[PDB]
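Trainee: Would you mind keeping the following structure in view while I ask a few things?
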Amino acid sequence: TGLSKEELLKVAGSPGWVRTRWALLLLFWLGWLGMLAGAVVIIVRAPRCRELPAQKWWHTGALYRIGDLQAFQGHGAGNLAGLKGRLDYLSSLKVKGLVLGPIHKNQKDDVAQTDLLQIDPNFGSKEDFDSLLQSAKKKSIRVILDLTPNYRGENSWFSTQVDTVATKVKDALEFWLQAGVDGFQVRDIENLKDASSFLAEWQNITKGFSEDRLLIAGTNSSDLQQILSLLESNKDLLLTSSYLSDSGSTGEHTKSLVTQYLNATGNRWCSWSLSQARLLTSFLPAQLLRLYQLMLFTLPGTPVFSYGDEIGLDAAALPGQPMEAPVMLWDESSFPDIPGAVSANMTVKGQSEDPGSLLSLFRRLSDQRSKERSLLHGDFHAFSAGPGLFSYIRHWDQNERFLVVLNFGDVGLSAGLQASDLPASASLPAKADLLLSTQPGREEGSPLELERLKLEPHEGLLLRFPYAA
Amino acid sequence: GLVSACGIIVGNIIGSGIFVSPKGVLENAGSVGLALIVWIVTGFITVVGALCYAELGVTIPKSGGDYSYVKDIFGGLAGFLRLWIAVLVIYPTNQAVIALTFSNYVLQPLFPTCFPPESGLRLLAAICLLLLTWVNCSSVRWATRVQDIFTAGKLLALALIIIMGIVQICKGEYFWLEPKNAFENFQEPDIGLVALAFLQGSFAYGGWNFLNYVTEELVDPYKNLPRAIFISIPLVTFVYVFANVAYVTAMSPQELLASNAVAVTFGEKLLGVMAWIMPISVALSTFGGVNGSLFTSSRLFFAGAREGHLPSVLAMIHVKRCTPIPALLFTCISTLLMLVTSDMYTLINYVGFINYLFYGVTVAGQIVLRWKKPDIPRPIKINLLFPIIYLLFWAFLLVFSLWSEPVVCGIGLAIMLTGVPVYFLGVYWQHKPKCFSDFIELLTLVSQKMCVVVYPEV
Ligand SMILES: CCCCCCCCCCCCCCCCCC(=O)OC[C@H](COP(=O)(O)O)OC(=O)CCCCCCCCCCCCCCCCC
Ligand SMILES: CCCCCCCCCCCCCCCCCC(=O)OC[C@H](COP(=O)(O)O)OC(=O)CCCCCCCCCCCCCCCCC
Ligand SMILES: *[C@@H]1O[C@H](CO)[C@@H](O[C@@H]2O[C@H](CO)[C@@H](O)[C@H](O)[C@H]2NC(C)=O)[C@H](O)[C@H]1NC(C)=O
Ligand SMILES: *[C@@H]1O[C@H](CO)[C@@H](O[C@@H]2O[C@H](CO)[C@@H](O)[C@H](O)[C@H]2NC(C)=O)[C@H](O)[C@H]1NC(C)=O
Ligand SMILES: *[C@@H]1O[C@H](CO)[C@@H](O[C@@H]2O[C@H](CO)[C@@H](O)[C@H](O)[C@H]2NC(C)=O)[C@H](O)[C@H]1NC(C)=O
Ligand SMILES: *[C@@H]1O[C@H](CO)[C@@H](O[C@@H]2O[C@H](CO)[C@@H](O)[C@H](O)[C@H]2NC(C)=O)[C@H](O)[C@H]1NC(C)=O
Ligand SMILES: CC(C)C[C@H](N)C(=O)O
């Protein structure tokens, strides 16, 4: 061993070791304050967190319009009571809004017999309407009731008179807000006189009750100046129009159509839709149908869909259907009029287990719209690419970025993305992780390089890359 | 006698584990209701493992704990590897995880949604470690009297999580926990990711192995020591379950996995004054986890040096204050190395795998002490079917952790197999190299003069 001696040490230790034992305690203590002062400098030189905006409930997720209750469920259980059983399927879609059709006993172009305070007996009454509002609140799903008064006549808003039916809606704003609905919608407001003046009066009563109440207005005008004339006085108004309902057969037509709306409205919160009361199989073929669901879930704003847009329900596929209200294909027993006319991949039950169906892509895009922070309120920055295609980036302060590349052409075009005029906060790296694609044939989770990105026809893919220094 | 001994075992198991593991036990199990199964099975496995240590503590009455049990069974090489891992891997990385917890909790109110600087997290964890080493190298009476102020920090923080959890139970805020229908998440995680959540739940239960052989002061044991295991450990499991159901009443499970410090995201909700009182009480809790880990780290340098291993410049004490400086300077340098590197959740995994590898050696060593060498006096006798349930859960957890994380679990076995050649040049050497044996004499005498340390009287 190597032990000296308790008594031998103190006569051989510290002749001049007493000075080198104090020079190490002082050097320890000066290096501990130079370490503490060096950590305050690094902490205050860190940039800051960016403040999270005050999000409402319609900012986080998508809305779901149910125009016809009898055709959404089938005639065998067509009521407000049968709608309560379908709240589990709508919770699987992760939708937040329940814009359900008007139920207020219109009498086919008669102003004197149209009471917007009384429910039509073919749907129910206030006893099972209140049961629907309570059971939907448990699953965090808000109910929006629309009050277009002449909803079963040829022209809405009762074209024989103007302000008797305007005060009819104004009494119904304060009555249904007492019962606990969470919003309102008015359609076909191009058939109004003083349309831009009545929307400001109705949004007063909606926001004066509470700030968590919504008002939606719908037109059919597809031009930019008629839309901006309604939104120059109103700002917290969702306006569902037919603005994107053109062809878009080239990519820079839809790129210039989106980036002109956000430039003219000053990057406010907007609504993204193909129509106001109509499905996606109108205006679109079936091969551009998954490409438009990826775009509507990754644009800055609220996406609004009709019922039967997650399964790709075509109204012209089955004969003998009204195009304004087709039946919902729940099972193979959902259309018993013509036997053996519907398949298994054309149905909710068959697409629910298929991992490459349209309902599976809808659920895989709806969950990431509702939880990723740079898709909820991230910034938007589109950039240029090849001959025809659309590319953009969604980014927030320090969360994970997203990159969407959409090919609207018909040949195997290469991407050719340049990062020149992107901001240096969220410029793109050399490799990005793939998250999904609309067509199969790519391995998901693979870091693939963005310098050589060849793309298929009608192909859209979603990438993501982290915040780097 | 029994009621004062139960509080010794409760105060030594409950530490800073309930403020870090919750996030790793969830991100692995997927579901919320499945994560609460892990917190009950881990509290049952720790009871079974601590009754096999209480039988070895009265069969071979030794000081040193689990290090001396592997020197009576598999005596030469396997006892050194218990010591080799416990001073290089176990104690340096248990201290580096609690020090990284302290910097994560004081830098959450600043930067509440973005990331704090990663170079300022390491720098702040090296300040906590270097200060408490100075408190421990001087004045053994100081570090004992200051660890009562750190104890009240952990009790004030835990009392606020529990009684604010039952307030929201007396509300409608039981949406995720009580309803028993929110039990669905990512199922593509394997069984191999369920075995990773048992490694991270057992970090909160650490401190049971080197514990119940010191409670000697206990009155009539052989009846009061096995009774204290059945009381004090399932009460730690009740606190760890009641504090985990209280986390999900205040936030969503996607909100918990986004946080870096769960107890202060709890405090940003549920009042407006506990945005101040939550980072204070948890940072006080982590000061006592590091200070309490620097007492017991030097007890194993004492037992190793009087056995032939672990050379005699360690296990020396200062002449005026009976404090081991070169055993405290050794466990502080190796903690700084395991800091300015690894992540923080990967480290937990790293330490949890090499803990269970030696939890099974001493429990299997308890079985072979019944086959080999019967007819020895055993005052405590547990049933033989009791350590087999431990060894079945042991085998199903080491084979599924190597399959999940091969690079974290495989480098831990490389340090243990590094101990095999250094044992033969260290203990099994003929003492003819005088050209190198005097280098030990040179380093011991210089270290005995740069501090005023000396070997003890025994
Ligand atoms: C940027 C820095 C990175 C961090 C690196 C630190 C590495 C050092 C290991 C950590 C140990 C620090 C604890 C020191 C505790 C002081 C001893 C004590 O308790 O005093 C009572 C005790 C009082 O006894 P008395 O005064 O004789 O009665 O002090 C001593 O007797 C021993 C004094 C010498 C022992 C070493 C003193 C500290 C050396 C550290 C110097 C730092 C720079 C060296 C270069 C290394 C590279 C960084
Ligand atoms: C100056 C102030 C400093 C304060 C004091 C700090 C001193 C800390 C010293 C650190 C000691 C830790 C290393 C000791 C290793 C234990 C070995 C042993 O059992 O010794 C008992 C042995 C017997 O001691 P005795 O009780 O005096 O008989 O003493 C030694 O042999 C010490 C030197 C061991 C020689 C073997 C090689 C050293 C291993 C280190 C290399 C690490 C990586 C290996 C690479 C693998 C490929 C080969
Ligand atoms: C409702 O909107 C109007 C104008 O957009 C706001 O101002 C009121 O205007 C009406 C006539 O247009 C006056 O009779 C009121 O006296 C005005 N209110 C004032 C001066 O406070 C009005 O503030 C809005 N109401 C709410 C609740 O926002
Ligand atoms: C919106 O729908 C109307 C309904 O057919 C379209 O036609 C307009 O109808 C009103 C009265 O029914 C007339 O006063 C207008 O002159 C009609 N418009 C035109 C251009 O003739 C209207 O075209 C639709 N809007 C768009 C943009 O298609
Ligand atoms: C659309 O955004 C661009 C900048 O992003 C701006 O357009 C400018 O409009 C003025 C008005 O005529 C022109 O003189 C500039 O040359 C335009 N610059 C660019 C880069 O296009 C403006 O913010 C928006 N456009 C309009 C017409 O307001
Ligand atoms: C469901 O699957 C069938 C195939 O089993 C699809 O029918 C094919 O449709 C394409 C174009 O529409 C034709 O070129 C094929 O000849 C059809 N094959 C058969 C066997 O009919 C059908 O289109 C699918 N339905 C949907 C909604 O995608
Ligand atoms: C040191 C760890 C393994 C466990 C410790 N008893 C804690 O509660 O954090």
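What you see of chain A is 162-630, where the numbers are those given in Swiss-Prot.
Looking at the header, which is where the method is noted, we find electron microscopy, 2.9 Å.
Any Cβ shown, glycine's included, is placed from N, Cα and C.
OK, Swiss-Prot features for this one:
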type: MUTAGEN; residues: A:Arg182 to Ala, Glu, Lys or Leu; note: Strongly decreased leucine transport activity
type: MUTAGEN; residues: A:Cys210 to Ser; note: Abolishes dimerization, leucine uptake and interaction with beta-1 integrins
type: MUTAGEN; residues: A:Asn365 to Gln; note: Impairs both the stability and the trafficking of SLC3A2 to the plasma membrane; when associated with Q-381; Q-424 and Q-506
type: MUTAGEN; residues: A:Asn381 to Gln; note: Impairs both the stability and the trafficking of SLC3A2 to the plasma membrane; when associated with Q-365; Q-424 and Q-506
type: MUTAGEN; residues: A:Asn424 to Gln; note: Impairs both the stability and the trafficking of SLC3A2 to the plasma membrane; when associated with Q-365 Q-381 and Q-506
type: MUTAGEN; residues: A:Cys431 to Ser; note: No effect on dimerization, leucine uptake or interaction with beta-1 integrins
type: MUTAGEN; residues: A:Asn506 to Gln; note: Impairs both the stability and the trafficking of SLC3A2 to the plasma membrane; when associated with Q-365 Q-381 and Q-424
type: MUTAGEN; residues: A:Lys532 to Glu; note: Strongly decreased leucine transport activity
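Help me understand the surroundings of these features in the structure.
Mentor: Secondary structure at A:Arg182 (mutagenesis position), taken from DSSP and collapsed to helix, strand or coil, is coil.
A:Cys210 (mutagenesis position) falls within neither a helix nor a strand when secondary structure is assigned with DSSP, and so counts as coil.
For the recorded site, A:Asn365 (mutagenesis position), the DSSP three-state label reads helix.
Note on A:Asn381 (mutagenesis position): other Cβ atoms within 10 Å of its Cβ, all shown chains, come to 17.
Packing around A:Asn424 (mutagenesis position) is summarised by its Cβ count: 9 other Cβ atoms lie within 10 angstroms of its Cβ, all protein chains included. According to its DSSP assignment, A:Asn424 (mutagenesis position) is helical.
A:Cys431 (mutagenesis position) falls outside any helix or strand according to DSSP and counts as coil.
Mapped onto three states, the DSSP output places A:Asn506 (mutagenesis position) in coil.
Every protein chain shown contributes to the tally, and the Cβ of A:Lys532 (mutagenesis position) ends up with 16 other Cβ atoms within 10 Å.
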Trainee: What whole-number Å value do you get for the CA-CA distance of A:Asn424 (mutagenesis position) and A:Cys431 (mutagenesis position)?
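Mentor: Computed Cα spacing between A:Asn424 (mutagenesis position) and A:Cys431 (mutagenesis position) is 12 Å.
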Trainee: Distance check, please: Cα of A:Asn381 (mutagenesis position) against Cα of A:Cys210 (mutagenesis position), rounded to an integer number of angstrom.
Mentor: 42
Trainee: What is the number of other Cβ atoms found within 10 Å of the Cβ of A:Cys210 (mutagenesis position)?
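Mentor: I count 15 other Cβ atoms within 10 Å of it.
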Trainee: Less than 6 Å between Cβ and the nearest atom of ligand 1 is the rule; apply it to the mutagenesis positions A:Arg182, A:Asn424, A:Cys431, A:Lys532.
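Mentor: Near ligand 1, sequence order: A:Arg182.
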Trainee: List which of the mutagenesis positions A:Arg182, A:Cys210, A:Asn365, A:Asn424, A:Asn506 have a Cβ under 8 Å from any Cβ of chain B, in sequence order, or say none.
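Mentor: Listed mutagenesis positions passing the 8 Å Cβ cut to B: A:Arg182, A:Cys210.
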Trainee: For A:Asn506 (mutagenesis position), which residues in the same chain are close in space, meaning a Cβ under 8 Å from its Cβ, but six or more apart along the sequence?
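Mentor: A:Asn506 (mutagenesis position) has long-range Cβ partners A:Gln512, A:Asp515, A:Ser518.
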Trainee: Please report the Cα separation of A:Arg182 (mutagenesis position) and A:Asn365 (mutagenesis position) in Å, rounded to an integer.
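Mentor: That separation, Cα to Cα, works out to 79 Å.
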Trainee: CA-CA, which of the mutagenesis positions A:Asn365, A:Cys431, A:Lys532 lies nearest A:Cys210 (mutagenesis position)?
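Mentor: Ranked by Cα distance from A:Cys210 (mutagenesis position), first place goes to A:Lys532.
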Trainee: Cα of A:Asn365 (mutagenesis position) to Cα of A:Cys431 (mutagenesis position): how many Å, rounded?
Mentor: 19
